[PDB]
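J.: Sharing a structure with you now.
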Amino acid sequence: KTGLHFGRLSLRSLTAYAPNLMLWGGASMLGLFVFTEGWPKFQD
Amino acid sequence: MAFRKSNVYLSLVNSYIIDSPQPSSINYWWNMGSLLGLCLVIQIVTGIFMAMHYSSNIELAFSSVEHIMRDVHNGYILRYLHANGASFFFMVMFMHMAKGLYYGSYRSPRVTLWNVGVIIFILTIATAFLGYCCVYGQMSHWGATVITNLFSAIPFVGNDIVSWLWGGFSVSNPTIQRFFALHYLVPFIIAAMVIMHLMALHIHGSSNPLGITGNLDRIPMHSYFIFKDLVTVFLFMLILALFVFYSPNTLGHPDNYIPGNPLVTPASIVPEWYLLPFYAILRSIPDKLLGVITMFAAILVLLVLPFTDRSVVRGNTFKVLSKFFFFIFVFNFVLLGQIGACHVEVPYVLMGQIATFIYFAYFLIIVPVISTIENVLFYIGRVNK
Amino acid sequence: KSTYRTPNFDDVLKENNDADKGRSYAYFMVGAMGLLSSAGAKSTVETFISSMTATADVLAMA
Amino acid sequence: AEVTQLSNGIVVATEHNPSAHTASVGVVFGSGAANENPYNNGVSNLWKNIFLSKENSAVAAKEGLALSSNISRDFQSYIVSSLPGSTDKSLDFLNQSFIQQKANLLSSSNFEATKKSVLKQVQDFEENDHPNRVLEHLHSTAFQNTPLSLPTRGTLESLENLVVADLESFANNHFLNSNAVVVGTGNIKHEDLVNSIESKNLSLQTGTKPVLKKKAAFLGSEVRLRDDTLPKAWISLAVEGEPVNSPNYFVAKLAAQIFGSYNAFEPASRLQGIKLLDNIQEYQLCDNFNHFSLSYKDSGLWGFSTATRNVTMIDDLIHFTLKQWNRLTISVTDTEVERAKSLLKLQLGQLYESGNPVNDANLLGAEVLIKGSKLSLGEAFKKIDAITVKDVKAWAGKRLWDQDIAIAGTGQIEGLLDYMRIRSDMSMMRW
Amino acid sequence: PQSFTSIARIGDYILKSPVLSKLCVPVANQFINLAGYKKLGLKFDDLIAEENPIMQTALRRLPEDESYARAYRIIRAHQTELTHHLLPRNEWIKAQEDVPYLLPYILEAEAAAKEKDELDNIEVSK
Amino acid sequence: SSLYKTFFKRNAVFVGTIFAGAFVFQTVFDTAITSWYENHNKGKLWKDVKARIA
Ligand SMILES: CCCCCCCCCCCCCCCCCC(=O)OC[C@H](COP(=O)(O)OCCN)OC(=O)CCCCCCCCCCCCC
Ligand code: HEM
Ligand code: HEM
Ligand SMILES: COc1c(O)c(C)c(C/C=C(\C)CC/C=C(\C)CC/C=C(/C)CC/C=C(\C)CC/C=C(\C)CCC=C(C)C)c(O)c1OC
Ligand SMILES: CCCCCCCCCCCCCCC(=O)O[C@H](COC(=O)CCCCCCCCCCCC)COP(=O)(O)O
C-alpha cells in the first residue's frame, strides 16, 4: 500500500522530524530570551 | 566579439536592454514596466533636489515646504512633479499588477518574479506614506496618528511598539524627523529590489498576451522595444505635465494645506487616494486587532494566487468566464477606493463589508472555481464520446 | 619514491585521536565563539533599537 | 550445504557439494598483504606468480589440474582444481609445490623470468586500471603508516629489490602449520580429504608466525593523484567501517546496500529504488558508483567509489551522495531497509552459493582462519531478517554522522572541492 | 496545475451521462468559439502552457510532422496578434481540425509520473 | 565522552545550548563587571557621596 505523501513531504519523513522540530522550537524560544531580555517583556 | 558583449559592465547593459529577446507579440501593456523605471527616477531626482531645501523639524516642516513653493527657482515645478508623480507611480503600478494578474504572469515558472512584486509593492506603499507625513499638513499629522495607533492592538507588546515608533508619546518632533530619514532611505531599497526583480525576469523572459511559448519568434530589444517604449514615455510625460502645470492640486486633499495641529481634528481623515482601498478594508472589520491583520492580509493574498489558479492555459485571453470575473474584481477595487472616502455611514458599512468579501473571494473562491469549470469546458467541447 | 608511501606527518599528528574528544575540544571553541557573538549581537541590536526610543528631553516633559 | 571442520595442527575445512563436477583442493594461509613491511612489499604477489609460473603449471596440466591463487589483504590462497575422481592427485601435486619442496620453483631461471613478469603487471596496473588504483590508494591513505596500508600488488619501487632470500624468509615466517587451512570445496567428501592427508604426512612447518606490533587505525586524510590527461575523474571516499567478527557486520553491508550501485548506461539500473538517483540523473553527475563495505581483520572501510565525465559538477556528486548518507542517521524509511534486506539476501546467495568452487574455497578459507568456523548462509539470513530501522540509525550515528573520511582521487579532480567542505557534509547542520 | 487525468476523469463523466451531455456540451461549444483561438489559427493544444516537465516531456514524444505544424501555427499567431488583426475566414481552424492531438501524449506522461510517486512511497506489509 | 551525543550531536540542541548559555552570560558578566567597576572606584560614586551628606 501507499502512504500519504502530498508531493515531497510524506508522513514517514515527518514523523522522523517532529522529535527534532520540537527541539528547534525550544532552541528558537531561547533565541528570543537572549534578544528581548533587556527590555521588559515577561513570557510565561 | 563585439565590445558590447566583451566588457564586464556593458554585457549587463547588452543582456538587458539591447540584445534581450522579447516575444514579438507583446502589446502596449508591456510598457508599464518601463514606465515604472522612469517614474522611479522622477521621484528620486525630484527628491534630492527638493530635500536640499527641506528642514524636518516639526516647527519647520510645513513652513519649509512653502519655502520650496515660493522662494526656490522652479520650486513649484519640483514639489508638483513629485507630489503628483508619486500619485502616477501608483496608477502605473496598479496597471502593472493587473496586467500580470490578467495575462497569467504570476504562474510558474515566474513565481519568483511575482513574489518580488509584492515585496516592491509593500515598500512602495510604505515609502509614499512616510513622505506624506513629511509635509506635516493636517491630513498628514492625523494620518500618522491613525496609522501608527493600529499597532497598539498587538497583545501586551502594543504600547511599547507604538511609543518606540512615535519616538515619544504622540506624533511629535521625533516622529516627523525620523519619518524623513526613513523615507529618504526606502527608495534606495526599492531601487535594489528592482535589480532583484529584473534578475528574476531575465531567467525565463517575458510572457506574451496569448499565453503560449514565445521561444519561437523573438525580436531584440534595441530599436524595436526601445522605440515602442518611447511612445509611452512621451505619453506618460504628457499626462503628467497636464497634472503638474494645469491642475496640480486635483489629486491631493485640500486639508493638507492647513498646518498640522494636534489639538483640532479634521472633519474626516482620509489617506491619499491610492491607499484608500486598503483603508476601506481596514475600516470594514468591527475590531481593531483583526483590522490590522486583514489590511495586511489584503497585500499578502496576492501570494496565494500562483497556487489557486487551476488552469492549464496561461492567462485570461482565451477565456470567457475568467475574463468577465476579472473586470468585476477591478471595478470592485475601484469601489473600495470610494467607500474609503465616504464616512462611516449607512449603507457604506454594508457595502464595505460586502465589497471586501469580493476582494478576498476572488483569489480564494472565484479563481479556483471558475478555472476548473474553464478546463472541463475546454475538454468536453472538443472530445467526442 | 612511490605514491603509496605517505610522507612524515608525525610532527603534527595527535598522540590519541578518540573522535568523541577531538570533536569536543573543537565544538567547545566554536560554541564559545558562538556564545559571545550572541551576547555581542544582542547589544549591537539593542544599541540601535533603543536609540529610536523616547529620548531624554522628551521623557522630562512626561 | 553444511561445512565441516577438523584440526590436528593443520585445520581442514570441507563443503561437500555432490551436484558439481569439479573439486577444488587448496591450502589457505592467513598472512596476506597486511603482514609485510614496506621493504618486502610484493613478496606475496610474487609468491603467487611463481606458483602460477609456466614451468609449474605445465606439470600440473599433465594430470588435468588447473591452478589458481589469490592474494588479498589478510589471507593468501593456493587452490588446485581437478575432476572429482582425481582429488588425491591434486594433493600429491600440492605436496610437491610448497610442502615437500620449494627449491624447484625458486631456481634462478624461473625467478628472474617471473619477477620480470610481475614487474610488468604492476606497471600495467599503475597506469591502466584506474577505478582500482584509487581503491588501493584509498587504503594507502586511510590506514597510513600501518600494515593495512600496503597494496596487495606490491609497489614497483619496492618490488625490484627482492632477491630469492626475501622469497624464502617470508615463507619460513608465514607459511606455517599454525597459519593454514586446507580447504576442499566442490564434489569432495570431508572423510576423503582428511584420510588422504593422514595417509600422507603433509606437515608444513612448526608454528608461531610473527606478531605485527602495530594495530590498524583509521586516520582521516586525502590524496589527490591529479592528472588532467584522462577522460574521467575517479573518486573513492570512505569512513571507518566495521571489521569482521563484529555485531555490526551485516548492518554495515545492509547500509551499503541501501544506496546500492548504479550504471548510467544501463536502462534498468536507472529505475532502482534509490532516492539518490532523483538528484543524480537530472544533469548526469556520474556514470557509475558502487557502495562497498570492506571488512578486514583489524578494521574496515565503508563508502563509495565513483567515476564521472562531468568534471565541473563533481562537487554536486559528492554533496548529493553525502546528504543521502546523513539520512541513515535521521530519517531512513522502513521500505528503504526492506528492499536492502532482500537485495543483500540475494547478493550474498550469489556469492557464497554460486557455481565456481575456486571462489567457494577462498571464502571458506578466509572465514575459518579469522573466526574459527564458517557461518552458514541459512543462519546468516536470520541476521539480515532482524535488522530494524533503529539498528541502522544507531549504527549510522556511530560511524557516519560527523566522522572523519578518507578520500582518494585521480583524473580531472580539480573540480573536486577541498577537504573541509567535504568533511563538513557529514553533519547536516539542519537537524 | 489541473492534471489532465483529473480533467478527463470529470470530462468523461459528463459525456458518458445522457442527461449532462444534452445539457452542457452545447454550452461547451458556444464557449469554444467565444474564446476565439480558432480565429487566431490555433488548435487548443497549442494553448497549453509548456513549462511544467510533464508537458515538456509530451512535446518530445510528438512526431516530427505534427511538431512542425504546431511550431507554425504558433508563429502565425504571434504574427497575427502583432498586427492586432485576425486571420481571414478561410484560415480559421474549423471544428473538425480541432482535435486533441497532444492529449494522449500527456495522459501517458502523467500516469508515468503518478506511478513514479505511488512507488516512491510504497509501504511493504511484512 | 558521551558529552558529544547529548550536546554536540544534534545541531538543534547544540545551538539551543549557545542561546541558553548566552542568557546566563548576559546577566552574570554584566553584574560581575558593574560590581568590579564601582568597587574599584569606591569613594567617588554618588552612592558614596550621598552617604557623606549626613
Ligand atoms: C493590491 C491589488 C492590486 C489589484 C489592482 C486592481 C486593478 C487596478 C486598476 C487598474 C485597471 C487596469 C485595467 C487593465 C486590465 C488588464 C489589461 C487588459 O486586460 O487589457 C486587455 C483586454 C482584452 O485584450 P486581450 O489581450 O485579452 O485580447 C486579445 C485578443 N486577440 O482589453 C480590454 O478588455 C479593455 C481594457 C479596458 C480597461 C478599463 C480600465 C478601467 C479602469 C477603472 C476606471 C474606473 C472609472 C469608473
Ligand atoms: C518610490 C519613490 C518615492 C515616492 C513614491 C515618494 C512619495 C512621496 C509622497 C507621496 C510625498 C508627499 C507629497 C505631498 O503630499 O506633497 C513625498 C514627499 C517628499 N519626498 Fe518622496 N517619494 C519617493 C522618493 C523620494 C526620495 C528618493 C526622496 C529624497 C531624496 C524623497 C523626498 C521627499 C521629500 C523631501 C518630500 C517633501 C515633502 C513635499 O514637499 O512633498 N522622496 N514623497
Ligand atoms: C518600482 C516598481 C517596479 C518596477 C521598476 C518593475 C519593473 C519591471 C519591468 C521593467 C518589467 C519588464 C517589463 C514588463 O514585463 O512589463 C517587469 C515585469 C514584471 N513585473 Fe515589475 N516592476 C515593478 C513593480 C512590480 C509590482 C508591484 C509587481 C506585482 C505585484 C510586478 C510584477 C511584475 C511581473 C509579474 C512582471 C512580468 C510580466 C511579464 O513579463 O509577463 N512588478 N517589472
Ligand atoms: C527587461 O528589459 C528591461 C530592462 O532590462 C530594463 C533595465 C528596463 C528599465 C528599468 C529600469 C532602468 C529600472 C531600474 C531603476 C533603477 C536602477 C533606479 C536607479 C535610479 C537612479 C536615479 C539612481 C540614483 C542616482 C542618482 C539620484 C544620481 C543623481 C545625482 C544627483 C541627483 C545629485 C546631483 C548633484 C550634483 C552636484 C550634480 C526595462 O524597462 C526593461 O523592459 C523593457
Ligand atoms: C532609465 C529609466 C527607464 C527610462 C525608460 C526609457 C526607455 C526608452 C529609452 C529611449 C532612449 C532612445 C535612444 C535610442 C537610440 O539612441 O537609438 C539610436 C538612434 O535613435 C535615435 O536617433 C532616436 C533619436 C533620439 C531620441 C531621444 C529620446 C530621449 C528621450 C528620453 C526619455 C527617456 C529618459 C540608434 O538607433 P538605430 O540602431 O535604429 O540606428
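Backbone N, Cα and C define each Cβ position, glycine as well.
If you look up Swiss-Prot, you'll see B:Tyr16, B:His202 marked as ubiquinone binding site. Per Swiss-Prot, heme b b562 binding site is recorded for B:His82, B:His183. Summarising the annotation, Swiss-Prot assigns heme b b566 binding site to B:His96, B:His197 and lists experimental evidence as the type of evidence. Here Swiss-Prot describes B:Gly131 to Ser as a published mutagenesis experiment; the accompanying note says: In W7: Causes respiratory deficiency. For B:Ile122 to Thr, Swiss-Prot lists a natural variant annotated as follows: In strain: ATCC 44821 / 777-3A.
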J.: B:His197 (heme b b566 binding site): which of the recorded positions B:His82, B:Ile122, B:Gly131, B:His183 is the nearest Cα neighbour?
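T.: That would be B:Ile122, the closest of B:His82, B:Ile122, B:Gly131, B:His183 to B:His197 (heme b b566 binding site).
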J.: Using only C-alpha positions, which one of B:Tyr16, B:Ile122, B:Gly131 is spatially nearest B:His82 (heme b b562 binding site)? These are the recorded positions in the record.
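T.: When the Cα distances are compared, B:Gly131 comes out closest.
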J.: List, in sequence order, the same-chain residues at least six positions removed whose CB sits under 8 Å from that of B:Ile122 (variant position)?
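T.: Those within reach of B:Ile122 (variant position), by Cβ under 8 Å and sequence separation of 6 or more, are B:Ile299.
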J.: Looking at the binding-site residues B:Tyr16, B:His183, B:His202, which ones sit with their CA no more than 10 Å from the CA of B:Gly131 (mutagenesis position)?
T.: B:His183
J.: What residues, ordered by sequence, lie under 8 A Cβ-to-Cβ from B:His96 (heme b b566 binding site) and sit at least six positions away in the same chain?
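T.: In sequence order, the residues whose Cβ lies under 8 Å from that of B:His96 (heme b b566 binding site) (at least 6 apart) are B:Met32, B:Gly33, B:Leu36.
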J.: What does the structure give for the C-alpha distance between B:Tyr16 (ubiquinone binding site) and B:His183 (heme b b562 binding site)? Integer Å is fine.
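T.: Rounded to a whole number, the Cα-Cα distance is 29 Å.
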J.: Select the most exposed residue of B:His82, B:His183, B:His197, B:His202, where exposure means the fewest other Cβ atoms within 10 Å, treating these as the binding-site residues.
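T.: Fewest other Cβ atoms within 10 Å, among the binding-site residues B:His82, B:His183, B:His197, B:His202, is found for B:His202.
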J.: Among all chains shown, work out which of the recorded positions B:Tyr16, B:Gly131 has the most CB atoms within 10 A of its CB.
T.: B:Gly131
J.: Work out how many Å separate B:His183 (heme b b562 binding site) and B:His202 (ubiquinone binding site) at their Cα atoms, rounded off.
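T.: If we compare the Cα positions of B:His183 (heme b b562 binding site) and B:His202 (ubiquinone binding site), the gap is 29 Å.
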J.: Which of the recorded positions B:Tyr16, B:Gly131, B:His197, B:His202 have a Cβ less than 6 Å from any atom of ligand 2?
T.: B:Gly131
J.: Just the recorded positions from B:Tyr16, B:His96, B:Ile122, B:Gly131, B:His183, B:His202 whose C-beta lies under 6 Å from any atom of ligand 4, please, or none if there are none.
T.: B:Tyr16
